[PDB]
Amino acid sequence: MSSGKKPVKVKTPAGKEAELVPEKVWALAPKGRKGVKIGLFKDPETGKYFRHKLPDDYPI
């Protein structure tokens, strides 16, 4: 894969579906649970930044 960033197929708040690359990624890993991740994306329709949970298996 390309060295640097990694994109995910994500729904936009505007109602689009595109593979956007998270600008900032963070995780919430509770013990006994799964390590959920959230990434901040930019919506290409409105222009705003939206955070969206990534898959727990998503490589961050």
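Every residue, even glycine, has its Cβ placed from backbone N, Cα and C.
Just so you know, the Cβ of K24 (mutagenesis position) picks up 10 other Cβ atoms within 10 Å once every protein chain is counted. Swiss-Prot documents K24 to E as a published mutagenesis change and attaches the note Slightly reduces the melting temperature of the protein. Slightly reduces affinity for calf thymus DNA and poly(dA-dT) oligonucleotides. Increases affinity for poly(dG-dC) oligonucleotide. Slightly reduces thermostability of protein-DNA complexes at low salt concentrations.
The annotation that Swiss-Prot gives for the mutagenesis experiment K31 to E reads: Slightly reduces the melting temperature of the protein. Destabilizes complex with DNA. Slightly reduces affinity for calf thymus DNA and poly(dA-dT) oligonucleotides. No significant effect on affinity for poly(dG-dC) oligonucleotide. Reduces thermostability of protein-DNA complexes at low salt concentrations. On its own chain, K31 (mutagenesis position) has no residue at least 6 apart in sequence with a Cβ closer than 8 Å to its own Cβ.
The Cβ of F41 (mutagenesis position) has 23 neighbouring Cβ atoms from other residues within 10 Å, across all protein chains displayed. The DSSP secondary structure for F41 (mutagenesis position) is strand. The annotation that Swiss-Prot gives for the mutagenesis experiment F41 to A reads: Results in a significant protein misfolding, reduced thermostability, reduced ability to mediate DNA compaction and bridging. No effect on DNA binding and constraining DNA into negative supercoils.
For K42 to E, Swiss-Prot lists a mutagenesis experiment annotated as follows: Slightly reduces the melting temperature of the protein. Slightly reduces affinity for calf thymus DNA and poly(dA-dT) oligonucleotides. No significant effect on affinity for poly(dG-dC) oligonucleotide. Reduces thermostability of protein-DNA complexes at low salt concentrations. Residues within less than 8 Å, Cβ to Cβ, of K42 (mutagenesis position) and separated from it by at least 6 positions along the same chain comprise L20, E23, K48, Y49, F50.
Swiss-Prot gives this note for the published mutagenesis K48 to E: Slightly reduces the melting temperature of the protein. Slightly reduces affinity for calf thymus DNA and poly(dA-dT) oligonucleotides. No significant effect on affinity for poly(dG-dC) oligonucleotide. Reduces thermostability of protein-DNA complexes at low salt concentrations. All protein chains included, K48 (mutagenesis position) registers 11 other Cβ atoms within 10 Å of its own Cβ.
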**Asked** Can you check what DSSP calls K31 (mutagenesis position), collapsed to helix, strand or coil?
**Response** coil
**Prompt:** How big is the gap, in Å, between the Cα of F41 (mutagenesis position) and that of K24 (mutagenesis position), rounded to a whole number?
**Reply:** 8
